[PDB]
Amino acid sequence: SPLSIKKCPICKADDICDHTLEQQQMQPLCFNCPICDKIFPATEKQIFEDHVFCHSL
Ligand SMILES: [Zn+2]
């Protein structure tokens, strides 16, 4: 165990905001894109993130 409070930053660009520790301690089971109506399994979170990103880029 690392002991003491020590959270690793996911992104530097996002650091400039309220990431909320509660969000880090939560692993979704499924995802649903409200922009394309596509579902992404918890394991596809990475693919989902890229998918949702494409809609923001
Ligand atoms: Zn989509």
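We number chain A the way Swiss-Prot does; in order, the residues shown are 390-446.
Yeah, the Cβs are placed from backbone N, Cα and C, and that goes for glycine too.
For the mutagenesis result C400 to A, the note given in Swiss-Prot is Does not affect interaction with MYO6. According to DSSP, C400 (mutagenesis position) is assigned to coil rather than to any helix or strand. Taking all protein chains in view, 9 other C-beta atoms sit within 10 angstroms of the C-beta of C400 (mutagenesis position).
What Swiss-Prot lists as Zn(2+) binding site is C422, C425, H440, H444, and the listing cites sequence analysis. Cβ-based neighbour count (10 Å, all protein chains) for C425 (Zn(2+) binding site) stands at 11.
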Env. residues of Zn(2+) site, Cβ within 8 Å of mean position of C422, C425, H440, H444 Cβ:
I424, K427, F437, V441, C443
Using a 10 Å radius around each Cβ and counting other Cβ atoms from all shown chains, which of the binding-site residues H440, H444 yields the largest count?
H440
Can you tell me the CA-to-CA distance separating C422 (Zn(2+) binding site) and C400 (mutagenesis position), as a whole number of Å?
22
